[PDB]
Every structure is written in C-alpha cells, then in structure tokens.
Amino acid sequence: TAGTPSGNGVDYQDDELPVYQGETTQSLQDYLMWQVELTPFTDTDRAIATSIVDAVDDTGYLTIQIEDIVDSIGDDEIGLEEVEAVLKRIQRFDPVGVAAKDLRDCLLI
Amino acid sequence: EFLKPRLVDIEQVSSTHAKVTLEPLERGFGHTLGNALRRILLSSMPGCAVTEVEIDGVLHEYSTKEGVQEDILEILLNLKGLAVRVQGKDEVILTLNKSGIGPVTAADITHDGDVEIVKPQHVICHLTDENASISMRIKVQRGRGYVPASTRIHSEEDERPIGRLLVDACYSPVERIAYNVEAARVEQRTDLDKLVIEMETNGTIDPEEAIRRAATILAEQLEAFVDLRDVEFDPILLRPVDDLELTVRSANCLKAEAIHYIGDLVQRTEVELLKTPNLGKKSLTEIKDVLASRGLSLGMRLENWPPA
Amino acid sequence: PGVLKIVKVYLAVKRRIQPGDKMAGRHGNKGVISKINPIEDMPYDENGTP
C-alpha cells in the first residue's frame, strides 16, 4: 500500500460488566418529540402531536393523511379543525417546514 | 502652606535613559508623588506598535520563505520590537522592499511622510542569495496597553484575506522606572526632599512629556474625590390584536374581554378562555389555528406586561 | 480496495499561558498558576526591576 488511511474512531465499554453496552442517538422524531414536550399543549393536543409526529418520514414529511390522523384518534371533538391547528404548530418547529403535507406546504410554511 | 514641586534639571543620559528631578518637596510627599507616578507611567502611557503584516508569498506564520534565513514567526517577533513615532496619524502603512544580501533593517523601510524610526539598525530579516527579494506592508497603530491579537474580534467584522500577519501589540514605550528621594540642597528651609525619576524607554516618548501626561491623568482621576458629595420584548408580541385576521365574532369577544395586544392573549389558558361568553368551541380552535401559524401557543407566561 | 481517496488536513494553534496551567522546576517543585499580575504590582528592587 502506497498510502494507508488512519484508523477510524472506535470505542468499547471499559470497567463495565456488559461489555460494549451501547449509545443512544438522536433522530428526527426523537428531536421533534423533545420539542413537543417543551411546548404548552393539553392532554389531547399532546396525543395528537405524538400521533402526527409518529407519521413523519426521515425527510420530515407527513406520510399519512390528515383524515387518517383524525381516524386514528377515534375521539369526539377531535375533528380535522383542531388536528390542523396542532399540525401547523408542529410545522413551526426548529426544522421549519417539517411535517408538511406536500411540497407546496413546505414552501408556504 | 505646602511647597509645590517644580520640574527642574531634566537630564538625558542616553537615547532611552533619562533623569527627571522635582526639586522642592515636603516631608512625606516624595513617595506619594513618586509611587503614584511610577504606577501611572508603567501602566498607562500611549505609544505606537505594529498591528499586522502582509508579506508577499507568505500567507500565514508557520511557513518559510526561500532565500530568507529566518521563519515567518521569527520575522514577526522581530517586527514586534520595532519602535516608531508617528505624527498626526494612527494607521500609517510602512512599505518595505529590499532585494540582495545582508540583514534587512527598519532603515531601508520606505521613507514615509511623518514617521520616525528611532533606531534604524534594528534587524528584522536576513537574505542569503543574490536573486531573492522581500516585500512587505506593515500597519502601525496607536494604543495604550497590551492588546493580544487573539483577544480582539472587532477586526474580524470585515473579513480579512488569507495572507494577514497580525502581531500582539504592546503600545507601551516605558520599560523600566526607578525613583529615589534625596535631601534638597535648600539650606534656608529646615529640611526638604527632592525626587529623582529614572525612566528607560524605547526612544518613542519624551521624558518631560511622559511626566506631564502622568500628572494630568492623576489630576483627572483626583477630580472625583475633590468633591465626592453624593450623600414582553419580542416583536411578535406588543403587536396590535387586529393583526391575526380573526373572524367577526372574535372581534367583539376580544374587545369584551379587554384583549387588545398579542402578548396578553397568549397568556390565556383553554379552560379559562372557554368560560368567556359565546366564545365557541369551533371559534376557539380558529383562534388557536391563527396563533399556531405564528408559532404562538396559548398558555405562555410573561413576567411584566407594559402598557405599550 | 474500498478506499477511493484520502485527504489529510493539519491544523496549528498557539496555547497562551494561563493560571489553570501547571508549571514546575527540576527539583520536584510543581504548582499551578494562581494569578497573572500587572507589572506595576510585582515586587521590585532599588533599580526598579521587578
């Protein structure tokens, strides 16, 4: 070998009986649920927020329909009128434009 | 009822060494004027120092120049010791070009309009072959104390190009100060003291001018003791409430509930705002829908609410 | 076989002396810096050298 790359960074748990253990990582939904916990939401609002955050793809788009979100709740007084309000509140999060219905929604938000 | 010291017998040993005498002094005042003067003169005297350099080929400090004996870091450390005396300006640029053999010194710095090189035999660089040249631009500024190059950031407000050679600035022309109190030759008076001050500098500041500057600083500082006497912000808030484009029924309801600003509203919880007459479950979600597009959830908590 | 290109970058920094730093002589006398004192506060001799 004319040239050799430097060894990549590796680690292993020392002074611990279950060797190598593990490490937690932050994802898009994990970082979105963190913001949901720190905003003023009611119980039903928090439930709707979790429901629509679970449906966010890696791109951050909303793969499931709003009507399907309303169906998933299956709760009275949880029509699309308030699901939309919670959806807009979530769309106005740190990755601005996340959880958007389609491409037009991203640009408009 | 106290005698006042006079500036007499100022004698200059060398271009840097000098002696200053204050002939008439009372019993204890010798040290009070002295130690104060030493502290002022060692701490806060104005001067001029090299601030940054621009060599042709070199773009940083950890490089080398072909034909030059010393590294760029050593050249910058040499330039840090360059002593100049500018008049009427604070940002003179000292262009320097020299091609050939032998040490390069301030002497061969291009003769500026009003810039004095106190010692022209101060070497800064060495050339080692005939077909080599050095060309650099040196910026000199006026200041008061030690200003490290790393500690200053306002210079980075405008982006500096790759090729700058900034050096720490000291700005202090005084290197050593000693004072001593003797007995005055005045025989008519019972006993008087004489204060002699020895200052060693870099040749940039005059001794008498330095003493005058220190005394002026002391007087301005003492001016305070002569007569001691003495014995809801974020722009989205504080916005007109008719900026949310609410429905008709909300306008009277908000007016009825004395909601006139944006911040006061976001302080209202769902359960207590529902108690307002004819609010409407669907109309309440309309209020929340609009405030959600702004990013303003209901139930916030501000501390002080101004009338504006 | 996997590797297609390698790029190596070198950075240089200057470490300013600071109190939290550790100093020693060569007789077993170590210590950390507690304060960086202005020049007019240090003890000086009759010639004015601190």
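Residues 7-237, 248-324, in that order, are what chain B shows, numbered as in Swiss-Prot.
In case you wondered, yes, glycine gets a Cβ from its N, Cα and C as well.
Taken from Swiss-Prot as is:
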- B:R45 to C: In rpoA112; temperature-sensitive, blocks RNA polymerase assembly (MUTAGEN)
- B:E165 to K: 5-fold decrease in CRP-class II promoter-dependent transcription (MUTAGEN)
- B:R191 to C: In rpoA101; temperature-sensitive (MUTAGEN)
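Features as recorded by Swiss-Prot, highlighted on the structure.
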{"residue": "B:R45", "record": "mutagenesis position", "Cβ contacts under 8 Å, 6 or more apart": "none"}
{"residue": "B:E165", "record": "mutagenesis position", "Cβ contacts under 8 Å, 6 or more apart": "none"}
{"residue": "B:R191", "record": "mutagenesis position", "Cβ contacts under 8 Å, 6 or more apart": "B:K200"}
- Note on the structure: Hits for chain C proximity (Cβ under 8 Å) within mutagenesis positions B:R45, B:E165, B:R191 read B:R45
- Message: On the three-state reduction of DSSP, what should I expect for B:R45 (mutagenesis position)?
- Response: helix
- Return one of helix, strand or coil for B:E165 (mutagenesis position), based on DSSP. coil
- Query: Which state, by DSSP, holds B:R191 (mutagenesis position): helix, strand or coil?
  - Reply: coil
